[PDB]
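**Q** Sending over a structure as structure tokens; questions will come in a sec.
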Amino acid sequence: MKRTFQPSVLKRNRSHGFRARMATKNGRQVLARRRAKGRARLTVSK
Amino acid sequence: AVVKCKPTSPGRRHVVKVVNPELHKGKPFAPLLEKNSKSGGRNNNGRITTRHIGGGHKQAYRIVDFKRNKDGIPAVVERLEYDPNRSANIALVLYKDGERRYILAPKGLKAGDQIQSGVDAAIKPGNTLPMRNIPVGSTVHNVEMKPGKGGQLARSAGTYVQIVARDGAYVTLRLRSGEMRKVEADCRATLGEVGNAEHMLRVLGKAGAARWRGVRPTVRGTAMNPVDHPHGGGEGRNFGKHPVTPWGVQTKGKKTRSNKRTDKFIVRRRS
RNA sequence: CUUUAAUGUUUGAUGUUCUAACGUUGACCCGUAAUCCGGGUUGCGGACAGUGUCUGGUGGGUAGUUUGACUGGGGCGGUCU
RNA sequence: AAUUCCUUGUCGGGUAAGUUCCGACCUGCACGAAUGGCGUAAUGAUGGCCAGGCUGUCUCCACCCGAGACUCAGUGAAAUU
RNA sequence: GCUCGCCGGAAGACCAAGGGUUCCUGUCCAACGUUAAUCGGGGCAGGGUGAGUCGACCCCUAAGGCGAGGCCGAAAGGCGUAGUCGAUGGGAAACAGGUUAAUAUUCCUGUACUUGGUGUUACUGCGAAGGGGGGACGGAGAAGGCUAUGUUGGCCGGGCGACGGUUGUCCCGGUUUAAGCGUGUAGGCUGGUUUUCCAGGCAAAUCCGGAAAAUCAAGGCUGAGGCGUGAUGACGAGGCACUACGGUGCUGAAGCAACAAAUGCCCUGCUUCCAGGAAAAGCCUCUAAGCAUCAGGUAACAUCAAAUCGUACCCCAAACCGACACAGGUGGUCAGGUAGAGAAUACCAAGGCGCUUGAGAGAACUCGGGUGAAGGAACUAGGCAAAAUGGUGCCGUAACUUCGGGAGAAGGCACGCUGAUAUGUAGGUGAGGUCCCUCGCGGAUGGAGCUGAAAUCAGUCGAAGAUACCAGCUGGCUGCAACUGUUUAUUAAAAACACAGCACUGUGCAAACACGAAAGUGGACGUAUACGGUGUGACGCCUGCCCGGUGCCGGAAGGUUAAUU
RNA sequence: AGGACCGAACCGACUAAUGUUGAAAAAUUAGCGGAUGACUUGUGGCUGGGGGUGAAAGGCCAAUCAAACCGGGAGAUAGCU
Ligand SMILES: [Mg+2]
Ligand SMILES: [Mg+2]
Ligand SMILES: [Mg+2]
Ligand SMILES: [Mg+2]
Ligand SMILES: [Mg+2]
Ligand SMILES: [Mg+2]
Ligand SMILES: [Mg+2]
Ligand SMILES: [Mg+2]
Ligand SMILES: [Mg+2]
Ligand SMILES: [Mg+2]
Ligand SMILES: [Mg+2]
Ligand SMILES: [Mg+2]
Ligand SMILES: [Mg+2]
Ligand SMILES: [Mg+2]
Ligand SMILES: [Mg+2]
Ligand SMILES: [Mg+2]
Ligand SMILES: [Mg+2]
Ligand SMILES: [Mg+2]
Ligand SMILES: [Mg+2]
Ligand SMILES: [Mg+2]
Ligand SMILES: [Mg+2]
Ligand SMILES: [Mg+2]
Ligand SMILES: [Mg+2]
Ligand SMILES: [Mg+2]
Ligand SMILES: [Mg+2]
Ligand SMILES: [Mg+2]
Ligand SMILES: [Mg+2]
Ligand SMILES: [Mg+2]
Ligand SMILES: [Mg+2]
Ligand SMILES: [Mg+2]
Ligand SMILES: [Mg+2]
Ligand SMILES: [Mg+2]
Ligand SMILES: [Mg+2]
Ligand SMILES: [Mg+2]
Ligand SMILES: [Mg+2]
Ligand SMILES: [Mg+2]
Ligand SMILES: [Mg+2]
Ligand SMILES: [Mg+2]
Ligand SMILES: [Mg+2]
Ligand SMILES: [Mg+2]
Ligand SMILES: [Mg+2]
Ligand SMILES: [Mg+2]
Ligand SMILES: [Mg+2]
Ligand SMILES: [Mg+2]
Ligand SMILES: [Mg+2]
Ligand SMILES: [Mg+2]
Ligand SMILES: [Mg+2]
Ligand SMILES: [Mg+2]
Ligand SMILES: [Mg+2]
Ligand SMILES: [Mg+2]
Ligand SMILES: [Mg+2]
Ligand SMILES: [Mg+2]
Ligand SMILES: [Mg+2]
Ligand SMILES: [Mg+2]
Ligand SMILES: [Mg+2]
Ligand SMILES: [Mg+2]
Ligand SMILES: [Mg+2]
Ligand SMILES: [Mg+2]
Ligand SMILES: [Mg+2]
Ligand SMILES: [Mg+2]
Ligand SMILES: [Mg+2]
Ligand SMILES: [Mg+2]
Ligand SMILES: [Mg+2]
Ligand SMILES: [Mg+2]
Ligand SMILES: [Mg+2]
Ligand SMILES: [Mg+2]
Ligand SMILES: [Mg+2]
Ligand SMILES: [Mg+2]
Ligand SMILES: [Mg+2]
Ligand SMILES: [Mg+2]
Ligand SMILES: [Mg+2]
Ligand SMILES: [Mg+2]
Ligand SMILES: [Mg+2]
Ligand SMILES: [Mg+2]
Ligand SMILES: [Mg+2]
Ligand SMILES: [Mg+2]
Ligand SMILES: [Mg+2]
Ligand SMILES: [Mg+2]
Ligand SMILES: [Mg+2]
Ligand SMILES: [Mg+2]
Ligand SMILES: [Mg+2]
Ligand SMILES: [Mg+2]
Ligand SMILES: [Mg+2]
Ligand SMILES: [Mg+2]
Ligand SMILES: [Mg+2]
Ligand SMILES: [Mg+2]
Ligand SMILES: [Mg+2]
Ligand SMILES: [Mg+2]
Ligand SMILES: [Mg+2]
Ligand SMILES: [Mg+2]
Ligand SMILES: [Mg+2]
Ligand SMILES: [Mg+2]
Ligand SMILES: [Mg+2]
Ligand SMILES: [Mg+2]
Ligand SMILES: [Mg+2]
Ligand SMILES: [Mg+2]
Ligand SMILES: [Mg+2]
Ligand SMILES: [Mg+2]
Ligand SMILES: [Mg+2]
Ligand SMILES: [Mg+2]
Ligand SMILES: [Mg+2]
Ligand SMILES: [Mg+2]
Ligand SMILES: [Mg+2]
Ligand SMILES: [Mg+2]
Ligand SMILES: [Mg+2]
Ligand SMILES: [Mg+2]
Ligand SMILES: [Mg+2]
Ligand SMILES: [Mg+2]
Ligand SMILES: [Mg+2]
Ligand SMILES: [Mg+2]
Ligand SMILES: [Mg+2]
Ligand SMILES: [Mg+2]
Ligand SMILES: [Mg+2]
Ligand SMILES: [Mg+2]
Ligand SMILES: [Mg+2]
């Protein structure tokens, strides 16, 4: 029974990472929404 | 030489293959190869634009001399080879100064022959001349449309063009579709027909034999749902519609050519 | 006034020719170490093609919607002043 | 008849007895020639029918081997009201 | 601790992804563990990961991403040139033994190798953002030579057996050794050498390509394994002394041969087929600009440097994805013995486990199995389930057929053990010895030793000899679809979809068509024997009448007809 | 030679029984189909919601599909309970 979540660090960073949020105009507004909300962690990069 | 295969298997029963024993068996010429990759019918937007493409064997690209540009230097044919990128064969020629090139193989060309290009060449197959110097009525292939551009007409296997009439600065040609076209007489053309005239006698034989050529299955429009194809829908086999394309245009009888810039070069259409 | 020819104005249409607008996914040189782009020499088309405004036709390819009530359950039949 | 309502049409074969099956008739409610017509060797976890072997499927059930069910010690739910 | 049972192509061992202290030691039993707990992957404290050679980093590129200028677009932004990123691919180098509670190709012992920097000496023309070579490449098949490994014999050490026999043709154990260096073997590919010239490689070339002569015929490249050395070493049965009954230290015999043998290596080889099978750098070579007592290049010796990050542990799972200590899922590697065609199957080796509730009893009923008198589908929607056949060799085999098939059609006979032919046969492999030799990992001859099916004849045991596990039920008529294939992840696998084949129709290349306000891109680096759309669906015999209706194609004499004036 | 034949690994999913507050939000056990190819598999990449992809079932697009999920218009409207 294969599941939907198959982990991979390389493809997690290439999609939801910080350097991928800041490349597009709509991805930088995600960070501005999470900075205004007050999130301890902005992106997945750890 | 078409050879029918014996029916030792259901998929081998109807196969007819064309075999040429004079083709080179080893590897092709290294300096004249390149790299091309499959596309799958997708364009730079990522979407499918041409349907029923994808898969197949891997191929290389061979640089063929479509211009036949160097003049006054004879060449001698060395071998006939198999080109996966086209239905005709090719021939590797060696020029007198020591330069090698790939050309289309005319019908009746064999290793040891002589070829020549320019305005002072003889009228023998495989020679390239401007159409001012070619007698009216000759059968030619690899025809040009603009002087210096390169050959564009009659490049498949067994095709040719017929020189019908010369009128000043224009020569009239009969294309394989039975269409009359005027072309500037400065354009070049190669004498003779194209080889591999037996190409059309082959029979693939099985479904898998077409997947080796990157062709994917075609689904009939009437087998889909109404949302998909204008032909879709039905409880049983109901059609009751005028046949059309998947996008809603008459698929039978309706002309689609709309070009007004180059109608002055067409004498009469194929009909 | 009718039927009519002639000198002369208004031009409407039909071809032919030309090159300077315009096109070139023909060849060559330079920026330049570059099959994009730009500039120049040349050949070929040429007031055609094409684009903007207005306009007649076609247009389930797409969109928004309509498709009545009574009724010994609803439809069919009948009815509505 | 993957099509035939009436219909389990009528005749023959197979069964002691056959609304299913095989072969024919034509009266085709409402087959028919690339929304293909009629055949067709091989192929099929394809639909229907008949035989040989085989048997607890059955006449009609009987005994035996293990896991629960039952009693004892420890832990300890649920729908519903 | 002694017995019992289970897995053993895994339920053993090692990598990768993923996780992150679960690793080791001391200590505790509140909560966690489907029960108790002195135990734990639980609580608290301390300890543990050592690299010039393994991986990352680094040089180079594929698909693809971004993109100075640039083209386009109400704005945001889209595409793209020069460039620059991007492995799942290409590029230099290390092996054996010992050691810790926990790390080791990293530490220690022995023996090695690679790439640069500087210095000395000796010869000499060096030089790229450029040319050429190479790197560099498919599927299938077959044979030969080897190795890993295994069996047996010899050798060494030990034993003389709880119950009949066991000084022998008896029993148990061991018989191990690497990278590196020299040799260039089975075998594979290939003609070498010297002069002259050229419209080619964007200029140049002595390099590659081409052309014309003369001379010699063997030159060169690649290559498993074996042998010598590494190694007078390390390892090793066992014995000996204590013990803080965990273990410490010393010594240490033999360490050979034959036969069988891979899916691994020679092999990126050879043969053959059509569907015709990546790029760039590292590397070799050639010159241009420039320098020419210089800088540079080659060689011998000395010496320096190789930084930074990962390294514990989970080994197809109690630590990863499934809410769980969940009968599920997870890429690659290794591959012992007997029987066997086998990586199936049965029993075992190395190794690992008995699945975190037990003790009784021996009711109905439920689940998984074993056997059954006479009958044999009478059951039932339906032979659903169950029962039955099942191997090798030989004999034999119908209609029909597209001549391949049908066909393993159907059906039948033999099968164990012992003896002889033959104190072990045909065959396989092969040491001495003899001769020759361009002398070597050589050639011929020779046959000791080792291994060894299959058959025939005779005898013999049982109810049964393919004795267990394993392992087709068969035949006759008929509808549908030619066939292999695809499909409703999770109630439908089919007659539905596809298919090779056929026909109509559009397209002359800045092609028709499709994604796109556009620039562009696919079609295609293709050119009517090509590409797109539609229907039918192998093959055989064929495809008849209708243009009134709807649709489409061609023509423009006449009527009506928009903006415009 | 073979979209060839029998059959393990590997890929699937035709029948029956159990399970159905399951060991499991699709499995287990016994048989079953393909198994050199239209095959299967690791890593990375590309196509985005009136859109993609589809050997075509209205199938699949993170246990969600005759139009995904999140946030907003928004306290939509509700002659109805
Ligand atoms: Mg792109
Ligand atoms: Mg087709
Ligand atoms: Mg459908
Ligand atoms: Mg429609
Ligand atoms: Mg119908
Ligand atoms: Mg109709
Ligand atoms: Mg002109
Ligand atoms: Mg104009
Ligand atoms: Mg106009
Ligand atoms: Mg509508
Ligand atoms: Mg509305
Ligand atoms: Mg009403
Ligand atoms: Mg009523
Ligand atoms: Mg009836
Ligand atoms: Mg009768
Ligand atoms: Mg009966
Ligand atoms: Mg009767
Ligand atoms: Mg009966
Ligand atoms: Mg009857
Ligand atoms: Mg019946
Ligand atoms: Mg009948
Ligand atoms: Mg009849
Ligand atoms: Mg009729
Ligand atoms: Mg019909
Ligand atoms: Mg018809
Ligand atoms: Mg049909
Ligand atoms: Mg028929
Ligand atoms: Mg049949
Ligand atoms: Mg099938
Ligand atoms: Mg049947
Ligand atoms: Mg019968
Ligand atoms: Mg019977
Ligand atoms: Mg019986
Ligand atoms: Mg009973
Ligand atoms: Mg139980
Ligand atoms: Mg409660
Ligand atoms: Mg066992
Ligand atoms: Mg097994
Ligand atoms: Mg890790
Ligand atoms: Mg912890
Ligand atoms: Mg502890
Ligand atoms: Mg207690
Ligand atoms: Mg407890
Ligand atoms: Mg702990
Ligand atoms: Mg390394
Ligand atoms: Mg990196
Ligand atoms: Mg790129
Ligand atoms: Mg870009
Ligand atoms: Mg820019
Ligand atoms: Mg790079
Ligand atoms: Mg890599
Ligand atoms: Mg490498
Ligand atoms: Mg070291
Ligand atoms: Mg300790
Ligand atoms: Mg360890
Ligand atoms: Mg070591
Ligand atoms: Mg060391
Ligand atoms: Mg040490
Ligand atoms: Mg180069
Ligand atoms: Mg490679
Ligand atoms: Mg080959
Ligand atoms: Mg050996
Ligand atoms: Mg005794
Ligand atoms: Mg005794
Ligand atoms: Mg022994
Ligand atoms: Mg020994
Ligand atoms: Mg040799
Ligand atoms: Mg280079
Ligand atoms: Mg480790
Ligand atoms: Mg692991
Ligand atoms: Mg394991
Ligand atoms: Mg447990
Ligand atoms: Mg588990
Ligand atoms: Mg074994
Ligand atoms: Mg067997
Ligand atoms: Mg019982
Ligand atoms: Mg029972
Ligand atoms: Mg009985
Ligand atoms: Mg009995
Ligand atoms: Mg009996
Ligand atoms: Mg019987
Ligand atoms: Mg009956
Ligand atoms: Mg009955
Ligand atoms: Mg059955
Ligand atoms: Mg059975
Ligand atoms: Mg038959
Ligand atoms: Mg079977
Ligand atoms: Mg019937
Ligand atoms: Mg079929
Ligand atoms: Mg499926
Ligand atoms: Mg289903
Ligand atoms: Mg034809
Ligand atoms: Mg045509
Ligand atoms: Mg059809
Ligand atoms: Mg037909
Ligand atoms: Mg007709
Ligand atoms: Mg008509
Ligand atoms: Mg008419
Ligand atoms: Mg008309
Ligand atoms: Mg096959
Ligand atoms: Mg089969
Ligand atoms: Mg099979
Ligand atoms: Mg089987
Ligand atoms: Mg099913
Ligand atoms: Mg079922
Ligand atoms: Mg199977
Ligand atoms: Mg199964
Ligand atoms: Mg992936
Ligand atoms: Mg869509
Ligand atoms: Mg699509
Ligand atoms: Mg439907
Ligand atoms: Mg909607
Ligand atoms: Mg809201
Ligand atoms: Mg509300
Ligand atoms: Mg509002």
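Residue numbering for chain B follows Swiss-Prot, covering 2-272 in order.
Using the three backbone atoms N, Cα and C, a Cβ is placed for every residue, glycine included.
Take a look at what Swiss-Prot says about it:
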type	residues	note
MUTAGEN	B:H230 to Q	Loss of peptidyltransferase activity in reconstituted ribosomes. No change in rRNA binding or assembly into ribosomes
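Set these features in their place in the structure for me.
**A** Taken residue by residue with DSSP, B:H230 (mutagenesis position) is part of neither helix nor strand, so it is coil. Other Cβ atoms within 10 Å of the Cβ of B:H230 (mutagenesis position) number 19 in total over all chains.
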